Amino acid sequence: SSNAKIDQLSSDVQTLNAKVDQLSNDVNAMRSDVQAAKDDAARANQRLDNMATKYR
Amino acid sequence: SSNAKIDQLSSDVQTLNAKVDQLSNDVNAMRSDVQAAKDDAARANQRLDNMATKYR
Amino acid sequence: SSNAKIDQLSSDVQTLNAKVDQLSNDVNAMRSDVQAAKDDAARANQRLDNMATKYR
C-alpha cells in the first residue's frame, strides 16, 4: 500500500494471530500429556492401595 | 476513524492482547495440574520406598 | 512519527511479539516438567510390575 509502516504492521499482526493460534494448539496438546501423567500416577497409588491392607 | 485499515489493526491488536493474556492463564492453570501429577508420582514412589526394604 | 496511533500500534505489536515468544518458552519449559511427571509415574508402575508376580 501507500504506507510501508502499515503494511509491516499488518504482516506482523497476521503472524501474531498464527503464533497465538499455534501456542493454543501446543497448550491443548500438552493437556493430554498432563492428564496421562496424572492418570498413571493415580494408577500407581491405586495399585498400592490394593495391597496396603495386606502388606506393610 | 478516517483509516479503515488502522481501525482493523487496532481491533486485531486488542484481540491479540486478550488472547495472549488468556493463554497466560491457561498455561499457569496447567502448572497446578503438572505439579499435582508430579506430586502424586513422588507419593507412589515414596510409598514403594517405604516397603522396598521389607519386600523384594 | 506523525501518527500517534501508528506509534502506539507499533509499540503494542512489539510487546505482543515478546509476550508470545515468552509464552513459547513457558510452554516449552513446562514440557520438561510434564515428562518428569510421566516418567516418575511409569517408574512407580514399573516397580509395582516387578513385584506383582510375587505379591498380590
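Residue numbering for chain A follows Swiss-Prot; the residues present correspond to positions 22-77, in that order.
The way this entry was determined, per its header, is X-ray crystallography, 1.9 Å.
Using N, Cα and C of the backbone, Cβ positions are placed for all residues, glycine too.
Record note (Swiss-Prot) on the mutagenesis of A:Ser22 to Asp: Localizes to the inner membrane, where it associates with peptidoglycan, thereby preventing separation of the two membranes. Prolonged expression is lethal for the cell. The Cβ of A:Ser22 (mutagenesis position) has A:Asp28 as same-chain neighbours under 8 Å, each 6 or more residues away in sequence.
Under its natural variant entries, Swiss-Prot includes A:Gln29 to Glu with the note: In strain: B. In the three-state DSSP assignment, the secondary structure recorded for A:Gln29 (variant position) is helix. The number of other Cβ atoms within 10 Å of the Cβ belonging to A:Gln29 (variant position), over all protein chains shown, comes to 12.
For the mutagenesis result A:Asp70 to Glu, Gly or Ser, the note given in Swiss-Prot is Does not affect the formation of murein-bound lipoprotein. Counting only same-chain residues six or more apart in sequence, none has a Cβ lying under 8 angstroms from the Cβ of A:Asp70 (mutagenesis position).
Per Swiss-Prot, mutagenesis A:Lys75 to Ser or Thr is noted as: Does not affect the formation of murein-bound lipoprotein. A:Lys75 (mutagenesis position) carries neither a helix nor a strand DSSP state and counts as coil. The Cβ neighbour count for A:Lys75 (mutagenesis position), using a 10 Å radius over every protein chain in view, is 8.
Summarising the environment of A:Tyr76 (mutagenesis position), the number of other Cβ atoms within 10 Å of its Cβ, over all protein chains shown, is 12. Experimental mutagenesis at this site is recorded by Swiss-Prot as A:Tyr76 to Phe, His, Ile or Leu, annotated: Does not affect the formation of murein-bound lipoprotein.
Looking at Swiss-Prot, the entry for mutagenesis of A:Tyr76 to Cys, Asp, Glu, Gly, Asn, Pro or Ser says: Reduces the formation of murein-bound lipoprotein.
A:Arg77 to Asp or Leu appears in Swiss-Prot as a published mutagenesis result, with the remark: Reduces the formation of murein-bound lipoprotein.
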Filter the recorded positions A:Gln29, A:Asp70, A:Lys75, A:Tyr76, A:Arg77 down to the ones with a Cβ under 8 Å from chain B's Cβ atoms, keeping sequence order. A:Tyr76, A:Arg77
Any idea what the Cα distance is from A:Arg77 (mutagenesis position) over to A:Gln29 (variant position), rounded to a whole Å? 68
CB-CB under 8 A to chain C: among mutagenesis positions A:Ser22, A:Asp70, A:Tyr76, A:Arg77, passing residues in order are A:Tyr76
